Amino acid sequence: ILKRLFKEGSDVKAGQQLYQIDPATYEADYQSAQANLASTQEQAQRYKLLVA
Amino acid sequence: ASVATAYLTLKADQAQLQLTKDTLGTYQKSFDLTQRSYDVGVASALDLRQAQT
């Protein structure tokens, strides 16, 4: 846990952020998959222009 | 005999020119496709030069 973002005993809304669990080992493979998408997206758009 | 074989050589070379024009058309359309593949980003300039030569 890095912080909590609610006053205790408050009416919380469905979808409101409660905690902040450490995004240290998930931002890594998020940007890994983001880099793989940034490769394959401008592979597929190039092939879509060439098949035309 | 000489005028017969001269007309036969001319008759063969008409078809030789007719085939060479079609080879030029096939090479030119291959260069057009490699120029389109270079203009977008798939092929490098090395394949573009090798298609131009």
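Just so it is clear, chain B uses Swiss-Prot numbers, and the residues here are 176-228, in order.
Header says: electron microscopy, 3.8 Å.
The backbone N, Cα and C atoms fix where each Cβ goes, and this holds for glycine too.
Around B:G216 (mutagenesis position), there are no C-beta neighbours below 8 angstroms that are at least 6 residues distant in the chain. In this structure, B:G216 (mutagenesis position) belongs to neither helix nor strand by DSSP; it is coil. Under the heading of mutagenesis, Swiss-Prot lists B:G216 to A and annotates it as follows: Abolishes complex formation.
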